[PDB]
Structures are given as structure tokens and as C-alpha cells.
Amino acid sequence: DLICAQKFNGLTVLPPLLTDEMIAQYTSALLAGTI
Amino acid sequence: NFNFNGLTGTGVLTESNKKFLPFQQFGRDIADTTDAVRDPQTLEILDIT
Amino acid sequence: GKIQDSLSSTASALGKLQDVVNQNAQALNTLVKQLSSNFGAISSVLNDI
């Protein structure tokens, strides 16, 4: 995979601090607050 | 560390289900790395990670 | 309801995002390919020199 060869030369892709499930709580909260 | 047929590198060799055409030797990935090789003595598809 | 129909068949409206993801993997690719270039040296493999 593209990430694998990258992962193999010293190219690492750190994880986004906020997982998508977390973002989906914010964009739920803001969206649930606005309503 | 390894050498296959003169091809050299260092990786973690595993069993892999990708399927070569017979005459072939290497596999490769998008990045022109050597991704998968076939064991010469016992034909089998070996990943390289 | 119109929004969901648009997205259902629209690849382009996300072009802004899709471009950003692309351009990174692009320069990421190109960064990798530069490991295969001679740069004037007799080979692009470190050990084989």
C-alpha cells in the first residue's frame, strides 16, 4: 500500500489527535446546541 | 536480513496470497520498493515488510 | 434532500478536500521516488555504491 512504502523509508503518518468519532461528537454538540 | 537470487534487503517475510505470473520474479509496490518476492527453491509468494 | 442527491453523484464538490489529500500524497510520492534517483552518483542504492 502507499502508506506501507512510506512507512518503510522513515515516513510515518502520526494519528490525528481527534478520531473521527470524536469530531462527530463536536459536530454533534454544536449542531445539537444550535438546534 | 535476506538475499533472494541476489536481490537483497531487510524485512519481515510472511506467507502472502498475491498471485504471480509464472515467469515473474519480484513484486513491487507503488513506490518502486521491493514489496513481495517469490522463494526460488519452493515457489511461494513472500511479502517483504 | 437536494443536498444528499448532489453528494450521491458529485465527486467534485469535495474537490477542495480531495485536492488537499492528493497534493500531500503527491509530494509524498515524489519524495519517495527521489530515493531512486542517481543525483549524479553512480547508483541510487546506498550499499551498492
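Chain A residue numbers are taken from Swiss-Prot; in order, the displayed residues are 848-882.
Determined by electron microscopy, 3.2 Å, according to the entry header.
Each Cβ is built from the backbone N, Cα and C atoms, and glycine gets one as well.
So that you can see what the record holds, here are the features copied from Swiss-Prot:
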- A:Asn856 to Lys: In strain: Omicron/BA.1 (VARIANT)
- A:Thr859 to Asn: In strain: Lambda/C.37 (VARIANT)
Subject >> Largest tally of Cβ atoms lying within 10 Å of a Cβ, found at which of the variant positions A:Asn856, A:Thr859 >> reply: A:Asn856
**OP:** May I ask you to report the DSSP-based helix, strand or coil state of A:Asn856 (variant position)?
**Re:** helix
